[PDB]
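Colleague: Structure in structure tokens, see below.
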Amino acid sequence: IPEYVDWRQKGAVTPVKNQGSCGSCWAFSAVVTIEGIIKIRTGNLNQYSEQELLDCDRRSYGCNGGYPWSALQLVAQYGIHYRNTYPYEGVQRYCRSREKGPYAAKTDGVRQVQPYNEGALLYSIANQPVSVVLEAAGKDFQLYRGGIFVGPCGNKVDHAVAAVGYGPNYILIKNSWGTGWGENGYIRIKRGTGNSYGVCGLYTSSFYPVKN
Amino acid sequence: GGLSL
């Protein structure tokens, strides 16, 4: 796999979003991967609905957190609407999928990346954006303004985001905290070192949609 | 799994 990958430059990443005062990161994370795989497979970049996952994936806990892989299975075994059709509200409400007409996109499944394995994660990223988790509770992550983030942090993951590229010293992550945080809403997290968990536990639990 | 800012 090459030294640089950046799905933004291939038109496979939509603008940075803001989950606001709702623990819906898991839904944002899943949607980034869906937006990515749809562009790669069909040539169209669309925005898909985090709100639908928030309201409809009842294995997850709405604004109290949830599971990217559970969200991704919903899209494959049910489907997902466009963001325009089912926009983000920042509060969990009833599932309105039926009320909003047929799905816009469907996936053919979900796969997990081999955990605690930097190359496996990079190989996956070279193929498509990947949902990843990390520890975000530390002030260092919260206050990140730019540069290669090395921590300090532990491995107690609590935040779902999406990896959309990498380069020699980093993995490039799209966060859902608005465009003021980090590097225009992104973070470059240090990679390469002697760390099987990854910086901030980045290699703990990573998924991607399958299509088509 | 998974934070608000």
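The residue numbers of chain A are those assigned by Swiss-Prot, with the residues present covering 134-345 sequentially.
Backbone N, Cα and C atoms are what each Cβ position is placed from, and that goes for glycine too.
Look at Swiss-Prot and you will find A:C158, A:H292, A:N308 tagged as active site. Residues or ranges marked as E64 binding site by Swiss-Prot: A:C158. In Swiss-Prot, the entry for mutagenesis A:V165 to S states: Slightly enhanced thermostability and higher optimum temperature; when associated with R-307. Enhanced thermostability and higher optimum temperature; when associated with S-169 and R-307. The structure shown retains the original residue. What Swiss-Prot says about the mutagenesis result for A:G169 to S is this: Enhanced thermostability and higher optimum temperature; when associated with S-165 and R-307. Here the residue is the original one, but Swiss-Prot notes a mutagenesis experiment at this spot, A:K307 to R: Unstable. Slightly enhanced thermostability and higher optimum temperature; when associated with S-165. Enhanced thermostability and higher optimum temperature; when associated with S-165 and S-169.
Context for these features, please: burial, neighbours, distances.
Modeller: A:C158 (active site) falls within a helical segment according to DSSP. Of all Cβ atoms in the protein chains displayed, 28 besides its own lie within 10 Å of the Cβ of A:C158 (active site).
The number of other Cβ atoms within 10 Å of the Cβ belonging to A:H292 (active site), over all protein chains shown, comes to 26. According to its DSSP assignment, A:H292 (active site) is in a strand.
In the three-state DSSP scheme, A:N308 (active site) is classed as coil.
Neighbour list (A:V165 (mutagenesis position), Cβ cut-off 8 Å, at least 6 residues apart, same chain): A:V146, A:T147, A:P262, A:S264, A:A295, A:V297, A:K307.
A:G169 (mutagenesis position) falls within a helical segment according to DSSP.
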Colleague: Give me the non-local Cβ neighbours of A:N308 (active site): same chain, 6+ apart in sequence, Cβ-Cβ under 8 Å, ordered along the sequence.
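Modeller: Counting only residues 6 or more apart in sequence, the Cβ neighbours of A:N308 (active site) under 8 Å are A:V149, A:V294, A:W314, A:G315, A:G318, A:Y319, A:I320.
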Colleague: Could you tell me which of the recorded positions A:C158, A:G169, A:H292 sit with their CB under 8 A from some CB of chain B, listed in sequence order (or 'none')?
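Modeller: So the ones by chain B are A:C158, A:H292.
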Colleague: What residues, ordered by sequence, lie under 8 A Cβ-to-Cβ from A:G169 (mutagenesis position) and sit at least six positions away in the same chain?
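Modeller: In sequence order, the residues whose Cβ lies under 8 Å from that of A:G169 (mutagenesis position) (at least 6 apart) are A:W140, A:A145, A:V146, A:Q261, A:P262, A:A295, A:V297.
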Colleague: For A:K307 (mutagenesis position), list the number of other Cβ atoms lying within 10 Å of its Cβ atom.
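Modeller: The answer is 26 other Cβ atoms.
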